[PDB]
Amino acid sequence: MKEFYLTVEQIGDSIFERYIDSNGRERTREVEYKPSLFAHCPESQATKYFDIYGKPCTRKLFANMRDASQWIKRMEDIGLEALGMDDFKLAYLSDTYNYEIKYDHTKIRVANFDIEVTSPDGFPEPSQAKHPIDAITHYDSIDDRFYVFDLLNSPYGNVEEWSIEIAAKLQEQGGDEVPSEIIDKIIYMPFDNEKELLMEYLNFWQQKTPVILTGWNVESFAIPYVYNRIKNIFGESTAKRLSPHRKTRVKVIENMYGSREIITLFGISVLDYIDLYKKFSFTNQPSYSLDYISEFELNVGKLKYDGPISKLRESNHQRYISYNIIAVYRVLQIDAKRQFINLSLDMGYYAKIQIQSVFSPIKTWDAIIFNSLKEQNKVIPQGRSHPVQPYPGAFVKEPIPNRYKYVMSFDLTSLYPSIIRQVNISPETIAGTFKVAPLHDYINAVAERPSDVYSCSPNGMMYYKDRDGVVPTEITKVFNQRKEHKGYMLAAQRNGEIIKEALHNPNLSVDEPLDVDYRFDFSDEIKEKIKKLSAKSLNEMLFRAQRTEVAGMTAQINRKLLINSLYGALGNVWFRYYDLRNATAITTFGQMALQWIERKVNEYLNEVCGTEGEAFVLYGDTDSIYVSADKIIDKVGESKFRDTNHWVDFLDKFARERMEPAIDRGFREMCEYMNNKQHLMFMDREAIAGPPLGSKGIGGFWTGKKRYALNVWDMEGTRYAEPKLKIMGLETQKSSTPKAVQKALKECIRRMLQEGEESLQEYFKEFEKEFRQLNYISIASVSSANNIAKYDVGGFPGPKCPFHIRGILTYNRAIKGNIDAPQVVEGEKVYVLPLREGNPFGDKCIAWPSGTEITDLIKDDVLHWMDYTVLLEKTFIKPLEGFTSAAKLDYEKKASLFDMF
DNA sequence: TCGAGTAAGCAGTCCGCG
DNA sequence: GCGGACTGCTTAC
Ligand SMILES: O=c1ccn([C@H]2C[C@H](O)[C@@H](COP(=O)(O)NP(=O)(O)OP(=O)(O)O)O2)c(=O)[nH]1
Ligand SMILES: [Ca+2]
Ligand SMILES: [Ca+2]
Ligand SMILES: [Ca+2]
Ligand SMILES: [Ca+2]
Ligand SMILES: [Ca+2]
């Protein structure tokens, strides 16, 4: 078995490494690693080492890591570049694992934990840790066991042992419904006192030391709480046993508004699942409580209990412990679906970094590029300081606000990475500059050809064509990986639609789901068997197909994120290869590419229609164009189509056989114009959209840039069983829009696009009539809440106080004096409701922590005084008015001459 | 919100606009 | 009442 690292740290002049040896055993070692760094040397001196620009370097081998660090400092004192990898543990990993790492996840100890702390006087601050830890559940991936540490005796109450038999039974039996599949995996340990609990936990931790440590808010709460509580009870040395090297650091995390403290445990890789979720999920959620996210991801019900959490252990210890266990399991269930741990491991081992560095694309790419260069005996440049400077981005076309009946969209494959590769954009491939014409002149192909020697971008930059830069070389590798996983994702998606179709005609039989790989398009044999299956089996297959789609989505979209972040890093001052010339080369080329192909598509369609000067491209943003297909449909005549699927087939074939070849020709000419290294502008059909055949639906509409809705029948080769709304930017897509209002606005849009004006009118009339019955949470707005203190002047709104902050200040006055009441936390999200004039809260709105019921003391008053009229006008009527005016229709029936009959 | 980038939309404050 | 200048927040890419 090939060896692989688990964790690596630098502690003074030593590297401390945990690793899996060639026999599959976990080991630890301390290595007196002697790092090398580099200085430029005379061309006369014979070396094998060259910088990225081809300048020769001499290697300097240091007696230890502190000597190397001191040398860097002195080189700055002299004013000379100190070249090489200054993060010595990355150099250590590069030397020690000089091959593509194959890791075995079954040997990696992944721990998932959660603690409970009863607190009568508000939130238990981890820096203080003044309250007993009364429960820990710690799941270990190697053992596949939930270890439960339960405090029976506390100053806040003495309790009886938790019962696994009660835990297992249904809620209807008085049980806790702990999932049957984990019941046999629970190892329950009760304790007579907190000191014994914590000592045993540390002994357990020593035996089963996490490599990856995760859970929900573990970095901000659980870890600092446990560390500080042990520190308070036993002293520092004992608390440091949470580190396998007995080293910890209090780390100050800073933002624009303030700072917070976390505990760095040397030799452990903390991947807090909340942070993995925020980075890798591509959602923006109204709440990030585990109950909220679990309900969203898994469709599990919120865990119900009577009274406040501060009294739960005393009143119902049985439920208290069961809920602690379930909380740990829910994170495991979310990871089973989303697979963010798998992603982090893949990425981390690929780059040869500490696994926790997957949060930083700058660190990830620094390591990838370093390792790549090192293989050629090339030497990385020193990082330099740069002032933050703005630079230009993508082009977005201003659409004419209107309905658009038939629409075909086209999109460039992985645009910015493709530009990097096509143009050959890299720190070491810069060849020089040329005199720039206005962008318009390049778009229309009237400007002089930039170069007959080098590969060009319309920002004035020229690049070598003789060899690929390291940035193109390395970005291509990850792009190719992304392509494979996107293939699996789309196959799974297409497979899901086959099952959805079959579910229209389920067979009356007792069946089992088919044992199949959803990552590959179903064979004819599989399709024939699916048509014979029961609804139970089909639904189970659909669930499995959709789970496979999600797995593929995680793998593909986050590889996309990584490569797009390499582009972004070029425009971040902390990146070793920061260069606004290269960042701007990419974006400016993109602006040209979009507008160039806009022209070419307009030219092609005008030719085939026999018309002159009309605009077929109605919209474009960054790398995509939207083409009006009305005239193409009208050339055949709607009466000649059998059904909706018939004109969809026709447009699909037209896009693939006619437009794509023309688009390809257009881009090949642009490549020659810019003298680029390799043609990689691949623009393929994305969406086919329109109303159902024979209906009064409008098909689609735009209100402005980044704000549109389309009724889509086929998306990237997936032919839907039922049409899918593609809605971008509109209020249905915003986390700030109330839940029930998103739902209502979506139905309004559906009716507009699929059914027409009259259908829209009847739904509006009903919503307006009934909406006051909707649950208050479902009609509350949502907002992040920053700078509460800034706008707080004696408990009242200061100058220019934002609406949501005003609401928080109102809440704060209403709960004043109560240490029990939930506090609004700076930087988190709040629900917001408007209040009718003359209300007892003394202001026009109130806000409270999102994902929660408002506290009982003020709930009745909030409900009594909620301003339904303002709520409706602001969240529903205003956006709907926007949609309908753009689409040129009315949400309320206009008076007619027929009324007088 | 510690963690790659820019474009650009809407809500709301403040206050001009005879 | 609406718009511009501005802050705040959130989305598309
Ligand atoms: O998070 C992002 C998204 C997009 N972009 C830029 C780069 C990207 O190539 C371009 C187009 O984004 P898309 O969302 O269309 N995806 P892309 O073309 O990169 O990939 P895909 O192949 O999926 O379309 O906009 C970013 O820089 N960061
Ligand atoms: Ca694209
Ligand atoms: Ca694409
Ligand atoms: Ca059937
Ligand atoms: Ca796109
Ligand atoms: Ca193609």
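Structure method, as recorded: X-ray crystallography, 1.8 Å.
Heads up, the Cβ atoms here are built off N, Cα and C, so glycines get one too.
Taken from Swiss-Prot, the feature Mg(2+) 4 binding site applies to A:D411, A:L412, A:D623, supported by experimental evidence. A:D411 (Mg(2+) 4 binding site) has a Cβ environment of 20 other Cβ atoms inside 10 Å. Following the DSSP three-state reduction, the secondary structure of A:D411 (Mg(2+) 4 binding site) is strand.
The feature Mg(2+) 3 binding site is assigned by Swiss-Prot to A:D411, A:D623.
Under a cutoff of 8 A between CB atoms, and with a sequence separation of 6+ in the same chain, the neighbours of A:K560 (substrate binding site) are A:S414, A:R482. Per Swiss-Prot, the feature substrate binding site maps to A:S414, A:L415, A:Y416, A:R482, A:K560.
Around the Cβ of A:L415 (mutagenesis position), the same chain contributes A:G590, A:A593, A:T622, A:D623, each under 8 angstroms and 6 or more positions distant in sequence. One entry in Swiss-Prot concerns the mutagenesis experiment A:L415 to A or G. Its note says: Decreases base selectivity by several hundred fold.
Recorded in Swiss-Prot as a mutagenesis result, A:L415 to G or F carries the remark: Increased misinsertion, increased mismatch extension and inefficient proofreading.
One mutagenesis experiment catalogued in Swiss-Prot, A:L561 to A, is accompanied by this note: No effect on the ability to recognize damaged DNA. Increase in probability of nucleotide incorporation. Residues within less than 8 Å, Cβ to Cβ, of A:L561 (mutagenesis position) and separated from it by at least 6 positions along the same chain comprise A:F280, A:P361.
Within 10 Å of the C-beta of A:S565 (mutagenesis position) there are 17 other C-beta atoms, taking all protein chains into account. In Swiss-Prot, the entry for mutagenesis A:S565 to G states: Increased incorporation efficiency of correct dNMPs; when associated with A-567. The structure shown retains the original residue.
The annotation that Swiss-Prot gives for the mutagenesis experiment A:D621 to A reads: Drastic decrease in the efficiency of incorporation of dGMP. Residue density at A:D621 (mutagenesis position): 19 other Cβ atoms are found within 10 A of its Cβ, drawing on all protein chains shown.
Swiss-Prot lists A:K706 to A among its mutagenesis entries, and the accompanying note reads: Almost complete loss of polymerase activity. Reduced to three states, the DSSP call for A:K706 (mutagenesis position) is coil. Within 10 Å of the C-beta of A:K706 (mutagenesis position) there are 13 other C-beta atoms, taking all protein chains into account.
For the mutagenesis of A:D714 to A, Swiss-Prot gives this note: Complete loss of viral replication. The structure shown keeps the original residue. The DSSP secondary structure for A:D714 (mutagenesis position) is strand.
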**Prompt:** Taking just the CA atoms, what is the gap between A:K706 (mutagenesis position) and A:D411 (Mg(2+) 4 binding site) in Å?
**Reply:** 15
**Asked** So which recorded positions out of A:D411, A:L561, A:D623 are up against ligand 2, CB under 6 A?
**Response** A:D411, A:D623
**Message:** On the three-state reduction of DSSP, what should I expect for A:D621 (mutagenesis position)?
**Reply:** strand
**Request:** Report the recorded positions (A:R482, A:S565, A:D621, A:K706, A:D714) that meet this criterion: Cβ distance to the nearest atom of ligand 1 under 6 Å. Use sequence order and write none if nothing qualifies.
**Result:** none
**Asked** Taking only the binding-site residues A:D411, A:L412, A:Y416, which one has a CA atom nearest to the CA atom of A:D714 (mutagenesis position)?
**Response** A:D411
**Message:** Can you name every residue in this chain, apart from A:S414, A:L415, A:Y416, A:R482, A:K560, with its Cβ inside 8 Å of the center of the Cβ atoms of the recorded substrate site?
**Reply:** A:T413, A:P417, A:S418, A:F479, A:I563, A:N564
**Request:** Please work out the number of neighbouring Cβ atoms within 10 Å of the Cβ of A:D714 (mutagenesis position), leaving out its own Cβ.
**Result:** 22
**Message:** Whole-number answer please: how many Å between the C-alpha atoms of A:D411 (Mg(2+) 4 binding site) and A:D621 (mutagenesis position)?
**Reply:** 10
**Complete:** Nearest by Cα to A:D621 (mutagenesis position), of the recorded positions A:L412, A:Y416, A:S565, is A:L412
